[PDB]
There are 6 protein chains.
Amino acid sequence: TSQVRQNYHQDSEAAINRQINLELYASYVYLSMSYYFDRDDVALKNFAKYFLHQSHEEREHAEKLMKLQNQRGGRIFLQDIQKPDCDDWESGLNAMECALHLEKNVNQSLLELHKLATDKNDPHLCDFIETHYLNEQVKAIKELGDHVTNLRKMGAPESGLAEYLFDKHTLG
Amino acid sequence: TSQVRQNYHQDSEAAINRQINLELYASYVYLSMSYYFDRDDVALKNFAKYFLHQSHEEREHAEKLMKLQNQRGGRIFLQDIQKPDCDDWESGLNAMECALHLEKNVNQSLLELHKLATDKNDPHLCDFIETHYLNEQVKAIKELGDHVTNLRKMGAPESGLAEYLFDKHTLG
Amino acid sequence: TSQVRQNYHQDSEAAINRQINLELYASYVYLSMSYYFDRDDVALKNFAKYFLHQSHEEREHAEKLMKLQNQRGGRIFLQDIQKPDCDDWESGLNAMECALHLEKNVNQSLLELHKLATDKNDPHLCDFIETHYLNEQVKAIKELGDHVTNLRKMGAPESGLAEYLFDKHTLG
Amino acid sequence: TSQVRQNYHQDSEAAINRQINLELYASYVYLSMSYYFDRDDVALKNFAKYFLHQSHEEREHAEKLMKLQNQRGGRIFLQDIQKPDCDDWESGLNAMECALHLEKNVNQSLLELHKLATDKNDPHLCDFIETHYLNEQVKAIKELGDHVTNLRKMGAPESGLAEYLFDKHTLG
Amino acid sequence: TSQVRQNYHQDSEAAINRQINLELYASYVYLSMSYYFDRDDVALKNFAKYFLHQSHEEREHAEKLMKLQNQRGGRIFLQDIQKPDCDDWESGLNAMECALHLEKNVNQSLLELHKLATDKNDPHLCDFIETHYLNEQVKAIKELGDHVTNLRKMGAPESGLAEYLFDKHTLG
Amino acid sequence: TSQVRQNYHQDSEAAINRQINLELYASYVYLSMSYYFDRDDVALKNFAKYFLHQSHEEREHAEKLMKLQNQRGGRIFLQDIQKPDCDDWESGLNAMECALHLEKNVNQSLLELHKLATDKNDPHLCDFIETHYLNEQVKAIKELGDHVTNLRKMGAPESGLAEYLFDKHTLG
Ligand SMILES: [Cl-]
Ligand SMILES: [Cl-]
Ligand SMILES: [Cl-]
Ligand SMILES: [Cl-]
Ligand SMILES: [Cl-]
Ligand SMILES: [Cl-]
Ligand SMILES: [Fe+3]
Ligand SMILES: [Fe+3]
Ligand SMILES: [Fe+3]
Ligand SMILES: [Fe+3]
Ligand SMILES: [Fe+3]
Ligand SMILES: [Fe+3]
Ligand SMILES: [Fe+3]
Ligand SMILES: [Fe+3]
Ligand SMILES: [Fe+3]
Ligand SMILES: [Fe+3]
Ligand SMILES: [Fe+3]
Ligand SMILES: [Fe+3]
Ligand SMILES: [Fe+3]
Ligand SMILES: [Fe+3]
Ligand SMILES: [Fe+3]
Ligand SMILES: [Fe+3]
Ligand SMILES: [Fe+3]
Ligand SMILES: [Fe+3]
Ligand SMILES: [Fe+3]
Ligand SMILES: [Fe+3]
Ligand SMILES: [Fe+3]
Ligand SMILES: [Fe+3]
Ligand SMILES: [Fe+3]
Ligand SMILES: [Fe+3]
Ligand SMILES: [Fe+3]
Ligand SMILES: [Fe+3]
Ligand SMILES: [Fe+3]
Ligand SMILES: [Fe+3]
Ligand SMILES: [Fe+3]
Ligand SMILES: [Fe+3]
Ligand SMILES: [Mg+2]
Ligand SMILES: [Mg+2]
Ligand SMILES: [Mg+2]
Ligand SMILES: [Mg+2]
Ligand SMILES: [Mg+2]
Ligand SMILES: [Mg+2]
Ligand SMILES: [Mg+2]
Ligand SMILES: [Mg+2]
Ligand SMILES: [Mg+2]
Ligand SMILES: [Mg+2]
Ligand SMILES: [Mg+2]
Ligand SMILES: [Mg+2]
Ligand SMILES: [Mg+2]
Ligand SMILES: [Mg+2]
Ligand SMILES: [Mg+2]
Ligand SMILES: [Mg+2]
Ligand SMILES: [Mg+2]
Ligand SMILES: [Mg+2]
Ligand SMILES: [Mg+2]
Ligand SMILES: [Mg+2]
Ligand SMILES: [Mg+2]
Ligand SMILES: [Mg+2]
Ligand SMILES: [Mg+2]
Ligand SMILES: [Mg+2]
Ligand SMILES: [Mg+2]
Ligand SMILES: [Mg+2]
Ligand SMILES: [Mg+2]
Ligand SMILES: [Mg+2]
């Protein structure tokens, strides 16, 4: 047992390891999305940059959870990082819709994590999740919803012109 | 009676209190408009910023009238600030059309106020209204008419692309 | 239903709309207070500035709640902003006592909002209220209590000298 | 009763006074530790500096709780600050082990305080404890565990060379 | 026996440990005083700042004596730091009168310490006390007497106005 | 078929996708290593920083291969990123030995990739591998061998002192 461990339930430790994997998975999804828009037959450079930045942010999310695990005296256990569900993301709109669904799924996992931390009376872990994850998620979900809405109203995915102009004006 | 009061008719005092309420009402209309465009299913960020700035300007209008009331020795009497007529503003074009109608209504109130000040031979109040309100109104009405015209010619409200591009190029 | 909405109870949405109205009401109370001290027969310029700044802060409070409503996928619904209970605030001490009572009332509303968010297991909303409102309120209540105490010990409201000197040394 | 007091349970007030005493006690323990390493027969200058800084941080912890007590309208009640359990701390490793045990004890007190604030539905006090104390404690406990581990692996306490080199490279 | 010890009497060593405790006690008295003036029903912010600074100075006094003990090869022995005699300090004037009495008591202890160092022919300890403590005490006693005098002549403690104005002009 | 594709064999395209996975795997190994040294019972902060930087470099390696795939008109196909072979890396020396073995394995894959590009007469791909990977690998392998050698000669893994001092002087 770790000399630093205090009020840190084994179930919370396990849940944190599951969350680490999920954040790394989200990083992988956004990495895949990014280079889809770098294809010569897609060629939306600011979509590509946007998703690559999101990919890097998700890796930071994972790293901060790994730091937390050690801070509390838990032990990191890593799993395979599953490949993303799509190889082909079809359109800027469809990728944004997938990212929205991804972020809502990660949010649900974080909310279940917070419920567990609450049930185990772990206020430090509750505050950690609230402080570093829950509002980040709300902002990410809101931004992706905003993007989806604009692309739809602009005429995407049918209008390749719309995706092009969104790439320049919103993501550029 | 106030030691500063001079040539300030009771009717003018009352009219100034009515104008204070109207300016606060205009501030509220623009506040509502602003956050309509912040909705995830509308998502026109520069419409939102534009109307929020207009909201703040209207509050300044109200404050300067409250200052005038005290400068002249009248007594401020506040009324409820009525909620705006619309919860849903439908489109960027429709919001601009509503703001145009609002500004023309506030202008009419200011012109009636000026007629009263003229009838009561209050040149200080006439100059105050002319100096700080009447040309501000003309410029605001002209700008909103310009915006309405551009949105119409661009294809709004049917073209969500038009509202998007107007948001970036004129309001951005 | 909003594409961004997740774990956001209809009751919380309604409570947030009620809180928006209350913050706008507080802004109106402080606006009224401010210009009372700008009257030529009151003439406490730093009381006036202090309350005007508080008025502007309350509008910011309202705006941040409107932003939150949209972030979470709720829909803003505005109500009339009621006029303040007093036209005449009588003295610097009495205005500070009224502001203290106002802030304690707004605090109670925020604490009921937090209880609801807790009952609905909304940790994001709990953190939002804690982060942006609850300590702001505690600090505001403490500052107003401090001011009330000083004015009382100085001899207010009987001593117009006390209110004058407090205006210069504490609010100036 | 205090004019500022709102939703602040008498039990919480008492618990905050107990925590104030404990933080002052921790300040005293670290003060004692510091000057032990300033002895001519111990002479580890960076151990001494490290613990003196920790001592000053604990006094700041106490002061912020005294500020909180007044912010919420409770009344500070001070008790004797007990002398530390050890006059002689024996070795750099043993002092770090004692500081680790101290911080875990203070953490437990803070977690009991948070449970009480939760039971009394005091979200402001919960947020205060989370924001200013609980992660500070986790970081302090982790750092002391790190230090203990390094000193042990280096060969302390038997190796006076290890304590000397740790003083220069980690604490210097 | 310490390798550095020279001409340092066991009685002086013990007296220095007693003085360390007394300086820490004075630090505690001023800490208590400080937060009394931070109460919402007292609310003299510059009294609070003044006494908090005095508290920090007393801790520095204690630390320099702990340094001296080690410099001379004595061994620090700590005792409980007794809580201050008053929880309620009643008025700015009464707190200043108590601080004056405190400083005169600490001065008497220092003068007895100096007599002992003289009797034991310890010129280094005599010079240390003279250099770092005796004139600091005289200046502190003179300043507190000055403050008491001004508060009395101003009309304190009856005049809450006097304490308020002293807070701004002398302590501000 | 891609409009940009020229002299790019399907076998090379597949090999590049295999290399992408391997570089992401190496990133994961170094991520795991990094946080092993962040454990409170290991606590070698510069080992942790060193491996985290290596992790980030490997992700850059992967990204540049994804860019190459698109530049040449191939299509990225991602696979699961396998978890690292070790959860526990035991010692600084053992982690360096594992990283050395990892880099030699990645080098072998790159050399097989280069042989394939040579056999398919793809000089652009040969130059890409030589320019951006092969000397990076040689330098990485040499540096890790240097580190292993120093740790062994210093007395690792038995000497926890050696690993501590290596952490400060070579990795610090
Ligand atoms: Cl970054
Ligand atoms: Cl402005
Ligand atoms: Cl502001
Ligand atoms: Cl500090
Ligand atoms: Cl200092
Ligand atoms: Cl880089
Ligand atoms: Fe970022
Ligand atoms: Fe994430
Ligand atoms: Fe998808
Ligand atoms: Fe789903
Ligand atoms: Fe995310
Ligand atoms: Fe403007
Ligand atoms: Fe206006
Ligand atoms: Fe309208
Ligand atoms: Fe009309
Ligand atoms: Fe207007
Ligand atoms: Fe402010
Ligand atoms: Fe507010
Ligand atoms: Fe009132
Ligand atoms: Fe009431
Ligand atoms: Fe407020
Ligand atoms: Fe610090
Ligand atoms: Fe502490
Ligand atoms: Fe101990
Ligand atoms: Fe214990
Ligand atoms: Fe501590
Ligand atoms: Fe000083
Ligand atoms: Fe002293
Ligand atoms: Fe006393
Ligand atoms: Fe006495
Ligand atoms: Fe003193
Ligand atoms: Fe590098
Ligand atoms: Fe590589
Ligand atoms: Fe290995
Ligand atoms: Fe092998
Ligand atoms: Fe490598
Ligand atoms: Mg992002
Ligand atoms: Mg375990
Ligand atoms: Mg699979
Ligand atoms: Mg909570
Ligand atoms: Mg936050
Ligand atoms: Mg304008
Ligand atoms: Mg009248
Ligand atoms: Mg109505
Ligand atoms: Mg003009
Ligand atoms: Mg304020
Ligand atoms: Mg609804
Ligand atoms: Mg009414
Ligand atoms: Mg929180
Ligand atoms: Mg906060
Ligand atoms: Mg510290
Ligand atoms: Mg009580
Ligand atoms: Mg005892
Ligand atoms: Mg925090
Ligand atoms: Mg002093
Ligand atoms: Mg002895
Ligand atoms: Mg006692
Ligand atoms: Mg002499
Ligand atoms: Mg001198
Ligand atoms: Mg490298
Ligand atoms: Mg193919
Ligand atoms: Mg496996
Ligand atoms: Mg070449
Ligand atoms: Mg080269």
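Swiss-Prot numbering applies to chain F: residues 6-177, in that order.
Just so you know, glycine gets a Cβ as well, placed from its N, Cα and C.
Under mutagenesis, Swiss-Prot gives F:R23 to A with this note: Abrogates interaction with NCOA4. Fails to localize to punctate lysosomal structures. For the mutagenesis of F:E28 to A, Swiss-Prot gives this note: Reduces iron binding and oxidation rate; when associated with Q-87. The structure shown keeps the original residue. Per Swiss-Prot, the feature Fe cation 1 binding site maps to F:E28, F:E63, F:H66; the stated evidence is experimental evidence. Annotated Fe cation 2 binding site per Swiss-Prot: F:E63, F:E108, F:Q142, in sequence order. Quoted from Swiss-Prot for the published mutagenesis F:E108 to A: No effect on iron binding but the oxidation rate is severely reduced; when associated with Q-87.
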8 Å Cβ shell about F:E63, F:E108, F:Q142 centroid, Fe cation 2 site members excluded: F:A31, F:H66, F:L107, F:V111, F:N112, F:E141, F:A145, F:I146
Assigned conformation of F:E63 (Fe cation 1 binding site) - DSSP reduced to three states: helix
Pairwise CA distance, F:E63 (Fe cation 1 binding site) versus F:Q142 (Fe cation 2 binding site), rounded so that it is a whole Å: 11
Between F:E28 (mutagenesis position) and F:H66 (Fe cation 1 binding site): CA-CA distance (Å): 6
Neighbourhood of F:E108 (mutagenesis position), C-beta criterion under 8 angstroms, separation at least six: F:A31, F:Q142, F:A145, F:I146, F:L149
Around the Cβ of F:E63 (Fe cation 1 binding site), the count of other Cβ atoms that are within 10 Å: 24
Cβ-Cβ distance under 8 Å to F:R23 (mutagenesis position), same chain, at least six residues away: F:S114
Secondary structure of F:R23 (mutagenesis position) (DSSP, helix/strand/coil): helix
Cβ packing number for F:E28 (mutagenesis position), 10 Å threshold: 24
